[PDB]
Amino acid sequence: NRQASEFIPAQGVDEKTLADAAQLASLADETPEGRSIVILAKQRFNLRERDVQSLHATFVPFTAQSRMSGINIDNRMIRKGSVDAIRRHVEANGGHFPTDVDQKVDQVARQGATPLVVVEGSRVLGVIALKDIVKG
Ligand SMILES: Nc1ncnc2c1ncn2[C@@H]1O[C@H](COP(=O)(O)OP(=O)(O)NP(=O)(O)O)[C@@H](O)[C@H]1O
């Protein structure tokens, strides 16, 4: 299986902020890995999932075809998915993928992890490296 092990902020982003957005944007995904990330911040920050309907917010379902899930709330929007997936989401909003964030995604892969990318609105806040539960 795949689980988030570490997250890194994008260009000018704080690591704590990145872990938090990955957690709430995963509350809406029904994939088992989306729970793996909600754990990742849990052990690192010891925080709890955020109730979207208590904020009158919305969950954004996770689809594998785009490889993306997220969450919407009355003051923010969050999206997370594959690096190619997030780049397309930013361009549709009209945002851009910062070089530093693309570099963090690649170093996540060069390290044998699956780099997901997380954005807020149309800009990437950080990249997430997942360790593989199973490895040959
Ligand atoms: N909680 C999540 N939210 C957004 N994206 C995720 C999440 N978990 C994983 N992803 C990314 O979405 C990709 C999965 O997309 P996809 O290839 O369509 O599913 P899949 O791996 O074939 N499904 P499975 O058969 O269970 O492995 C993963 O490789 C991650 O990079």
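Just so it is clear, chain A uses Swiss-Prot numbers, and the residues here are 316-451, in order.
Just so you know, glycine gets a Cβ as well, placed from its N, Cα and C.
If you look up Swiss-Prot, you'll see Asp344, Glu348, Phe377, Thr378, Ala379, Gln380, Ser381, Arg382, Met383, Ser384, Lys395 marked as ATP binding site, on the strength of experimental evidence. In sequence order, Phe377, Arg394, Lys395, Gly396, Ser397, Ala400, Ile401, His404 are the residues of the chain that are 6 or more apart from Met383 (ATP binding site) and have a CB within less than 8 Å of its CB.
Quoting Swiss-Prot on the mutagenesis of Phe377 to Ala: Loss of ATPase activity. Residue environment of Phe377 (mutagenesis position) contains 20 other Cβ atoms, counted within 10 Å of its Cβ in all protein chains.
Looking at Swiss-Prot, the entry for mutagenesis of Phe377 to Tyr says: Slight decrease in ATPase activity.
Experimental mutagenesis is annotated in Swiss-Prot for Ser384 to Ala or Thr, with the remark: Decrease in ATPase activity. Sequence-distant contacts of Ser384 (mutagenesis position), defined by Cβ-Cβ distance under 8 angstroms and a gap of at least six in the same chain, are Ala340, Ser341, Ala343, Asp344, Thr346, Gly349, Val375, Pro376, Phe377, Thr378, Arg394, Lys395, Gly396.
Where Swiss-Prot documents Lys395 to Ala as a mutagenesis experiment, the accompanying text is: Strong decrease in ATPase activity. If you draw a 10 Å sphere around the CB of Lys395 (mutagenesis position), it holds 34 other CB atoms from the protein chains shown.
Per Swiss-Prot, mutagenesis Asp399 to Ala is noted as: Decrease in ATPase activity. Counted within 10 Å of its Cβ, the other Cβ atoms near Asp399 (mutagenesis position) come to 12, all protein chains included.
Cα spacing between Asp399 (mutagenesis position) and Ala379 (ATP binding site): 13 Å, rounded to the nearest whole number. By the rule that a residue counts when its Cβ sits under 6 Å from some atom of ligand 1, the recorded positions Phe377, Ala379, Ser384, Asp399 yield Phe377, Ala379, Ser384. When Cβ atoms from all protein chains are considered, those within 10 Å of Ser381 (ATP binding site) total 14, not counting its own. When every Cα pair among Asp344, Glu348, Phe377, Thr378, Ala379, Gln380, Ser381, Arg382, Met383, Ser384, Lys395 is compared, the largest distance found for this ATP site is 15 Å. Under the three-state DSSP scheme, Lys395 (mutagenesis position) falls in the strand class.
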